[PDB]
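One structure below.
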Amino acid sequence: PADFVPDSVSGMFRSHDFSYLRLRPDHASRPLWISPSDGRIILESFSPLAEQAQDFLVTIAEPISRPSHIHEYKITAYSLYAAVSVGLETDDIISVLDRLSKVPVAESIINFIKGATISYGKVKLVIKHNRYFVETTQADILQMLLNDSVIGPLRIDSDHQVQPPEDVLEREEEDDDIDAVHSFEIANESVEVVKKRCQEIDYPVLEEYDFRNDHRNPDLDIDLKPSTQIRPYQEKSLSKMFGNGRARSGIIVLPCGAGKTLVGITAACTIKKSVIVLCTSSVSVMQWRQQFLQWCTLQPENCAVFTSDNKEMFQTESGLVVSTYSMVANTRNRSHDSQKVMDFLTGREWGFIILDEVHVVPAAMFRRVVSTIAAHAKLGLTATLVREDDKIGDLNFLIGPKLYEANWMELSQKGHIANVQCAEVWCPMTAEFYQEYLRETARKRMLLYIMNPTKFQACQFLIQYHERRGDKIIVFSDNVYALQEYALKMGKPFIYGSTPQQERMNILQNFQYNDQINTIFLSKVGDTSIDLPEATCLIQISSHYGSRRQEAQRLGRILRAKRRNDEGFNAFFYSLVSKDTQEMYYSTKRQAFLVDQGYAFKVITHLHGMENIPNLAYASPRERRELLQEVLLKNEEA
DNA sequence: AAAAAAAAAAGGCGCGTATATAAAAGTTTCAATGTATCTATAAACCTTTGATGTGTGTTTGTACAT
């Protein structure tokens, strides 16, 4: 509602029917011919020079970049919406498609492309010279201010004001769209629904949140601080929040943890206003304050963070703020002095708000921040946008769709993010558990899946292989119930939820730079803390449907957060896939976007040498049939 | 009734009472010095007991097959 779904929907514009091709225009003109109606991308015989052409292709659709002449392409509806930042000559892309009119030129698609170039940069929501107003700016969304009632009748005929930009400032459209068809000064009351009304009245309107163009502020408790540096993937995001008129903001999809505070530093530094920051959990947040927050540009003293047990200095500093949603994303609240903090900052006209990895966060709890801050601008930072909660209003119509993707196979040609060759070992199955798996019921069937004799024979082989060629391991699995049994039946450490803080320390200290106790297991809450800077030998064993997304996201921090820049980087991933079992199809459906990312995958049902393992307990299958007798228990508890 | 041994008894040897003369040899007594031997005593440990952050725990809000 306030936000819009439009941030997780790539792979579109595929305009082609049972008779798509028109009289091949590019048939004669063969310098370049992408799939037009689709928006697909394909080179032409009068034109093979590719590498420099990365950017032009970046404007449209999805490639196949292990393609030879070129990679693939596609149309994208909101994709043109993103392109407005440059906002170049619209027909030029069509003019570029002029040669690329491969079939008879799909003017309809071209119009669709002209349409594909309709919204972004054609935004419409008024603003005024140190205030906000009820007008509109570009053709794509112009009326998204003027004809309105929360933007038009919620646009107030006030003439013009920077100093007069405050009383109203039908709430602060300080982040209004492109502005000023006759712009009626914006008010102070009711856009918390406008953001909902927007797509409700479906205005593809390009929000704009300025750098100094709202003098409801003698611009407030920030200031520019640029000390930072840049790896090859920054600047676009930074200038991505400028546009036309006055500045703006948006949403960006990233493998996070890359000093994303630093990019957060800039835009906040570049508005000098009131801003707050948010992260998941005192479980999660502390990987932020002090190894990647001070090599940067901020003074050492200001901010406060709040848990009323992990509390700070509140009622104290005029400067900026930082908190957690789930803290107040709920009627959860520890010390009523929280409501000594709650009321203002909630009610406070924050210039900007920072939300981070809201991906897992549900509307059923995510709407609180929507109902909490309503800051004049917002930060969009999560893991993945194609989702399971693909529901109606994603945070876009609040902030925007994804602004910057990542880049993996050919920009990382500046910085190698950990060359991957994924492995899935296709271990067959025995009916012995499986027979009563044919007798099972609700997901307590899946426990039987965990009862596979094959995992063991391979499990050590993985440990053996890794150390037979001598590189240490990081493993992935689930369902601790017996997976914990696996651990100290693997000769390897056990890790489990519902665990005291004390014991968490003994895991790493005489363990990291040592070279002997070189194996690890993972829980379902421990993954919410950290992964080692070591052992990119990545082995999946056990997972679970739906979690697949975050499970796949869970795999992310290992490699992408790594940045070392060697020649090859012979790194690999591995996984356990017990054959003839309920999940692998869903795992293939999980695999369905594995090499989507270009980070590839190779399969081995059996390698050269899996059986080389003589230390496996249950070497003969009667212990595996002893296992059957233990296999009963929990599934006889079940 | 007669023989033998000890006491009853005194007077005097011979130097204590002074007593100073002086030398000659030696003693003992007094006080500073040295040392193992009591003790308290406060500074060592060990255990106790009252105050204490907090690991685990009752409500909130959750992807997720079911």
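Throughout, chain A uses Swiss-Prot numbering, with the displayed residues spanning 101-269, 302-770 in order.
Any Cβ shown, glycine's included, is placed from N, Cα and C.
Sequence-distant contacts (6 or more apart, same chain, Cβ under 8 Å) of A:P387 (ATP binding site) comprise A:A515, A:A538, A:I549, A:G688, A:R689, A:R692, A:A693. In the three-state DSSP classification, A:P387 (ATP binding site) falls within coil. Annotation comment: Swiss-Prot describes A:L386, A:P387, A:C388, A:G389, A:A390, A:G391, A:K392, A:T393 as ATP binding site.
What Swiss-Prot records for A:373-535 is domain 'Helicase ATP-binding'.
Annotated domain 'Helicase C-terminal' per Swiss-Prot: A:589-743, in sequence order, evidence recorded as sequence analysis.
Under the heading of mutagenesis, Swiss-Prot lists A:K392 to R and annotates it as follows: Lethal in vivo. Defective in translation in vitro. Under DSSP, A:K392 (mutagenesis position) is assigned to a helix (H, G or I) in the three-state scheme.
Record note (Swiss-Prot) on the mutagenesis of A:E489 to Q: Loss of DNA translocase function of TFHII. Following the DSSP three-state reduction, the secondary structure of A:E489 (mutagenesis position) is coil. Here A:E489 (mutagenesis position) comes close to A:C388, A:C411, A:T412, A:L513, A:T514, A:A515: these same-chain residues lie at least six apart in sequence, with C-beta atoms under 8 angstroms from its C-beta.
Where Swiss-Prot documents A:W427 to L as a natural variant, the accompanying text is: In suppressor mutant. A:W427 (variant position) carries neither a helix nor a strand DSSP state and counts as coil.
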Chain-mates of A:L386, A:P387, A:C388, A:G389, A:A390, A:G391, A:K392, A:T393 with C-beta within 8 Å of site centroid, ATP: A:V395, A:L513, A:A693
Neighbouring C-beta atoms (10 Å sphere around the C-beta of A:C388 (ATP binding site)): 20
Integer Cα-Cα distance in angstrom, A:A390 (ATP binding site) to A:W427 (variant position): 13
Candidate with the highest Cβ count within 10 Å, taken from the binding-site residues A:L386, A:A390: A:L386
A:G391 (ATP binding site) to A:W427 (variant position) - Cα separation in whole Å: 10
For A:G391 (ATP binding site), the number of other Cβ atoms found within 10 Å of its own Cβ: 19
